[PDB]
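S.K.: The structure's right below; bear with me while I get my questions together.
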Amino acid sequence: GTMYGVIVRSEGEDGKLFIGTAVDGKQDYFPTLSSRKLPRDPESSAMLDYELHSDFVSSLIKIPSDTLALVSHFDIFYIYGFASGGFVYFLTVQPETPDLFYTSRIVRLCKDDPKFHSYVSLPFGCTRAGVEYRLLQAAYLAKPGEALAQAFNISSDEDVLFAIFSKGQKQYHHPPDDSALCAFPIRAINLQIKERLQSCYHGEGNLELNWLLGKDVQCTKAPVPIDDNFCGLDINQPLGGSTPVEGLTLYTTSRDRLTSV
Amino acid sequence: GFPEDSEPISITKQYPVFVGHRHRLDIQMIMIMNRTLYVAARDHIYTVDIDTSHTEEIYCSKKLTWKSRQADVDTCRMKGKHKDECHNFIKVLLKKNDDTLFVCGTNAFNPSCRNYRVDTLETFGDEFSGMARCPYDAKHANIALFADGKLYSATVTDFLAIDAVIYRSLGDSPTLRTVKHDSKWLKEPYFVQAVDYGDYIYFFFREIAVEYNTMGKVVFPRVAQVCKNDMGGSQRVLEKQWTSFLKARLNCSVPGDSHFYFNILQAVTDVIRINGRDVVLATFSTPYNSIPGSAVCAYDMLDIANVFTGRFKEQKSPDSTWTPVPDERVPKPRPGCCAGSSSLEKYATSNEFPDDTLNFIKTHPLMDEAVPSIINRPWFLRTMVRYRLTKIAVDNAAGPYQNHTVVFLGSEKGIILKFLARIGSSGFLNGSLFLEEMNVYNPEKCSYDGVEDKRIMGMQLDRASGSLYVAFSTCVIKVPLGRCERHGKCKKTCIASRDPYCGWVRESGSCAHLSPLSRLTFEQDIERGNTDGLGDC
Amino acid sequence: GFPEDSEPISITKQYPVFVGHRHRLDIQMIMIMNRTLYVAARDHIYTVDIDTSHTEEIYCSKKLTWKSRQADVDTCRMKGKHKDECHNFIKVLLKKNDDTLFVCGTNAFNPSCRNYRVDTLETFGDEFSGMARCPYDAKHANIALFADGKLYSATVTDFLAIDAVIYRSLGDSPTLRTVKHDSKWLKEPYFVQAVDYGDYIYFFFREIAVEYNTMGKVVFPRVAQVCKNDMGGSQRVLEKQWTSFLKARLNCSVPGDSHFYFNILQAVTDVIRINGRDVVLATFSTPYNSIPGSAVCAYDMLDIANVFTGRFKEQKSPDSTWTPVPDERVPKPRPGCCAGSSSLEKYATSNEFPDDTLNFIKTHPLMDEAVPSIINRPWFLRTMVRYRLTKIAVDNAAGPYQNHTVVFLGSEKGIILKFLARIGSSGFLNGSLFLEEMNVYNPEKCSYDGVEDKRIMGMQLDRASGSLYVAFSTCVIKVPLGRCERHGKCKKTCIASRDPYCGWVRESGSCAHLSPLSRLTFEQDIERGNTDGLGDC
Ligand SMILES: *[C@@H]1O[C@H](CO)[C@@H](O[C@@H]2O[C@H](CO)[C@@H](O[C@@H]3O[C@H](CO[C@H]4O[C@H](CO[C@H]5O[C@H](CO)[C@@H](O)[C@H](O)[C@@H]5O)[C@@H](O)[C@H](O[C@H]5O[C@H](CO)[C@@H](O)[C@H](O)[C@@H]5O)[C@@H]4O)[C@@H](O)[C@H](O[C@H]4O[C@H](CO)[C@@H](O)[C@H](O)[C@@H]4O)[C@@H]3O)[C@H](O)[C@H]2NC(C)=O)[C@H](O)[C@H]1NC(C)=O
Ligand SMILES: *[C@@H]1O[C@H](CO)[C@@H](O[C@@H]2O[C@H](CO)[C@@H](O)[C@H](O)[C@H]2NC(C)=O)[C@H](O)[C@H]1NC(C)=O
Ligand SMILES: *[C@@H]1O[C@H](CO)[C@@H](O[C@@H]2O[C@H](CO)[C@@H](O)[C@H](O)[C@H]2NC(C)=O)[C@H](O)[C@H]1NC(C)=O
Ligand SMILES: *[C@@H]1O[C@H](CO)[C@@H](O)[C@H](O)[C@H]1NC(C)=O
Ligand SMILES: *[C@@H]1O[C@H](CO)[C@@H](O)[C@H](O)[C@H]1NC(C)=O
Ligand SMILES: *[C@@H]1O[C@H](CO)[C@@H](O)[C@H](O)[C@H]1NC(C)=O
Ligand SMILES: *[C@@H]1O[C@H](CO)[C@@H](O)[C@H](O)[C@H]1NC(C)=O
């Protein structure tokens, strides 16, 4: 439960494996998240080579040494990932840069982006009755209810991610019992991102992704339209945010802990 | 109690000037190869044939043109950069051999590198990447050095300029970088200069100091070494990354009960010989937000080497202070000792280094000592000026017998400062001597577009032509080393100027400079500067 | 980028001068009680009756004489001190009540304290010790303060001046010292001033900083509190030693990406009211070995208090950096909270404090925060002067309506600087306004022995007399607050001077100062300083 993968073979190309995993402090040995080649010819030696590998630009993201020093046993656990429309999504739990503060996230990449410039990461969770739940324990993509479709103003085509969460942001390794099922329509994620990108491209705010950037980087104001599916440039990336994507709670309990969905 | 700003011995500008011949030139650097002055600028490289009788205006001998593709400008502008920022500015210009120039440019924030014919300046071959070879921004400072046919470079890899690196590429040798996002290695550095000397290359930069960040952010000047024979680590540690990177703080200060440091390194020279020592000269200054001062400190290349043989630093608890390392825990072979030396000839290539050595030099790039200056203080100070001191040019054989060394200092308001490196009674090196101060900038020839940028950006002394070339972003100026007829027929102060370029010749009865026709009686006092009993003006 | 040294609004000395009436006076400090100016000096205290029509020379009203016994001089000289060092210099002069003056002196490096008659200045009673009440050396700075009939003092206990202390003696209350040879408490301090305000006394000194000694030796300005009701610790901890001593770094800097601090505190005023705030004003300067600058920073007495309610500092491993203290480990009752307050009225005397509290405040005298200045920067800067700024005198009710505040600054070369505390549009405090610069030292009246010591050593403003008294070691000078007839009949710049002491009166047709006969038309613009459309000179 620290690794997840999505195989994306959109038509025309050999297709690829998008994979994220825990790397237990070996920031040199294994990338935290990468896209590998999963080629047609089964015989091929191309198997699990990085989709791109120059000296600098590569289809991989490595946890910097700076962050692994500044936070003790720093890692990123990947719980779920999915193919949706033009994008790949990964759901990640990690300790947080300065008790034990953990933060569940949504990671989004374009299916066709080797430079990994499309990267954008926002925290997610859901809250009901004053209590808040921010420790992702499971997730699962599916079609929306009829009820749920009217709720989110999505078609009965579009995807909804159903997730489970624990109370607060304390001890992921030794979790409590207060757990909560909630639904996130992809359209909401795709739009909450679209507006995050939007503002940041008008000089507004910061990149706000300190585990990978290791410092503060100011959003660059640029005349670039953030069309409905925009796939990053070499500016304003990787993109973060500290403005949770709130999901609609569906059910809670504190007698029993919830594990799967 | 802090030494007063001293006065020049002697007390304007109508020298030759080069303007291209009208647009801005945006000169980025000057250089001299063989007998031609190169002027690397925007969209161009201009040359001047130095020897072609330097006339009223200096005229463009041969030319070069490399503009940015219209496509490349579009993407640039689109990323939210300015109109004048998106051009091809030449930031790298290196002589590979007798036939090849190696030129890179910003190329509107899309750096790329070409090879050019030394003769006609026509391009040839495919263009390769300018990543980590040349800056994206025209304004950033960069290190470009050819040594052993390999390109040692230091700048940024990305448009955003987050990721700074010291990089070695080309020359059939595998490619080496400094560890990415590791501030133990590089923390937001500003690269000033690098030089070739021994089995090592020495980069001079400045960074946010990790030792003294105990309180706020502090900047330190640094000197770092790399082994020319570096081949990268094993398979477990530092593969494709330097195995000989050690850095050390430089010490440029006026000592007191508490010493006042100069940290903002502006310029380092190439290695020079002064008093039978291999030395470099660096200018520094106070942080931008502080009372303005500048110093010039000199460094013996042996002492630089000596610091890398000393003790390393380490930070025990992630919150504890920086303690020296007891030699008991330094492993063998010595971290940062070249592959193939005393005892280390048992190691054929750097790939064979054990895990002990490698995992150590990855974690301890910083040396405990701080390279000390010659005479343990600045050779020159300015504390009561509005400008900082920047560019630095040296003359290690000025005077008839060629045993005096004259140092030229460039500023930001065009003011150019000239001092003589003093020899003590002991014979040892001992302070300096503020000879002359002169303003070189020409408002009527260099303030022509919306531009008046009195900042000196490149200096090149040419003893062969008997001149020093000073480059502003708008123009290049040919200043003669010694304007001796300035002091006049008044013999009293022609001698007192103590200018190694000047003296008295009795056959003419006035003050004039040294000539290759060395048969005539040339009378000068430099070491004593004797005024005693001479007719006044 | 660092704010330029600003110019005074207006552009010498023939004021009244006091010389004693010839020997050196070696004036150590001036003071004003009731309506008489006291001049504490060598072997003497001189007084001047302020109101006795201040004439050509200022004449010695009443006198005092206390020379050192010939025996005491012998031992002094014998310990290897100089002839002029071994005299009785008056360093403490305090008004105990309406009948008693309390005077101590060096007494040739054998300090001792006497009581004197307020009226005739004839001594009475037995002399007691001057140890830790008065300095041995005439040159050292010392804190002497009477509050609640107890003597709060800070100086050195020994001839060698190793052991510095903040001491409370006298007034039927047991005697309290700061822990001897403990640099956590005091590390080589220089005592500048102390003041009475609330349940606390606030000492302003500077010390060798234990936080930032991570590299070399650094000096920090400090403010420290003691509870007026301190009675010393239990039987296990801090018996006969302060139980309310906490200190904190002051913050006087110009902020940048890296901020430039002023650390060398020279003077702090008594508590004053400016814009309905209780404040103190401090002058600072750069370390002796550095480029010379001076600042004036102001401190809200509430913010000072606020810092002592914050978090403490601590050094986990004897080699680790200084981390804040999590409130989890701060014990109750609160360390350095007075005995007899909110929740701490359950403690009758400080002797009852538990071991937890006591053993803590003994180990953690230093607060994490650093008291911030008003407008978080200096109110005044000098960075392009040869002298430092020292003495400081304030006028919190200058002008007709008495809502303007004028600050006088003394230097070291006699130059006296005058600025007005500016009110913003918001109503809040906002910068300053450099009104006038004038040189007060009189070479023809104060350079009379082998002495020309242009250093201002004491300032006393006397609004009642409408004058400011400036004391050099040789003489005291009566400078009038506003010399308004200086600006002349030229109305244009009489208004532009924006001097709250000056204005225009139409009945006379010239520029003159405020008078108690406030019936006449007095026209002044201070807040706007309106020049618009007025006849020139
Ligand atoms: C899924 O999407 C739907 C559709 O986009 C969305 O429903 C809309 O929500 C928006 C935003 O909340 C509503 O916009 C507000 O409208 C306020 C005025 O609304 C009144 O007027 C509407 C127009 O009336 C004209 O047309 C009708 C024809 O139908 C005609 O009879 C009238 O005479 C008139 O000409 C009208 O449709 C509407 O009536 C419907 O909606 C109400 C509920 O509000 C319902 O009870 C009725 O049965 C009827 O179906 C209503 O009477 C307006 O004041 C308000 O403006 C403020 O806020 C905005 C934004 O902050 C500011 O710009 C502005 O300055 C004011 O401060 C606001 O614009 C819109 O009315 C809804 N549309 C409909 C059709 O209901 C859902 O929210 C989405 N669902 C979910 C779950 O998210
Ligand atoms: C070496 O340098 C020092 C300082 O620059 C010189 O010492 C000076 O000597 C002259 C006497 O001729 C004095 O007037 C100066 O005041 C001295 N300086 C100091 C700081 O005390 C020394 O003479 C130099 N030696 C030579 C040969 O130039
Ligand atoms: C409060 O202080 C600031 C700075 O001293 C003042 O801002 C200045 O405003 C004037 C306009 O009248 C400008 O000419 C200055 O250049 C401003 N200073 C800066 C640093 O930008 C402000 O006006 C002050 N308010 C009052 C009432 O005096
Ligand atoms: C720098 O040099 C001076 C004198 O040479 C010395 O006293 C000081 O300690 C040095 N500082 C460092 C950090 O090396
Ligand atoms: C240089 O050499 C000549 C003799 O060869 C001597 O007269 C002169 O003083 C020398 N100058 C210096 C600085 O040593
Ligand atoms: C001093 O004050 C400035 C601005 O008020 C602040 O930025 C800085 O961090 C402060 N430093 C300390 C040590 O309090
Ligand atoms: C002082 O008060 C008077 C009115 O009572 C007003 O005219 C003047 O502007 C005031 N000055 C300041 C600095 O507020």
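Following Swiss-Prot, chain B residues are numbered 19-29, 35-44, 53-568, in order.
In case you wondered, yes, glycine gets a Cβ from its N, Cα and C as well.
As annotated in Swiss-Prot:
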MUTAGEN   B:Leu191 to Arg  Strongly reduced affinity for PLXNA2
MUTAGEN   B:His212 to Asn  Strongly reduced affinity for PLXNA2
MUTAGEN   B:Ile322 to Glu  Abolishes homodimerization
MUTAGEN   B:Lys393 to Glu  Strongly reduced affinity for PLXNA2
MUTAGEN   B:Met415 to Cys  Formation of disulfide-linked homodimer
S.K.: Cβ within less than 8 Å of a chain C Cβ is the test here; which of the mutagenesis positions B:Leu191, B:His212, B:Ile322, B:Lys393 meet it?
M.R.: B:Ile322
S.K.: Judged by the number of other CB atoms within 10 angstroms, which among B:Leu191, B:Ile322, B:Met415 is the least packed of the mutagenesis positions?
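M.R.: The mutagenesis positions B:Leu191, B:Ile322, B:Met415 were compared, and B:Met415 has the fewest Cβ atoms within 10 Å.
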S.K.: For chain A, which of the mutagenesis positions B:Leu191, B:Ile322, B:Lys393, B:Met415 fall under 8 Å by Cβ?
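M.R.: From B:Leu191, B:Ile322, B:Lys393, B:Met415, the ones near chain A are B:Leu191.
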S.K.: I'd like to confirm something. Which of the mutagenesis positions, B:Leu191, B:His212, B:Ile322, B:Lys393, has a Cα closest to the Cα of B:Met415 (mutagenesis position)?
M.R.: B:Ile322
S.K.: Cα within 10 Å of B:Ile322 (mutagenesis position): which of the mutagenesis positions B:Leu191, B:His212, B:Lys393 qualify?
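M.R.: Hits: none.
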S.K.: Restricting to the same chain and to sequence separations of six or more, state which residues have a Cβ under 8 Å from that of B:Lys393 (mutagenesis position).
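M.R.: In sequence order, B:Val210, B:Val268, B:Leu269, B:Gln272 meet the Cβ cut-off.
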S.K.: Going along the chain, which residues six or more apart from B:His212 (mutagenesis position) have their CB under 8 A from its CB?
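M.R.: Non-local contacts for B:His212 (mutagenesis position): B:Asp194.
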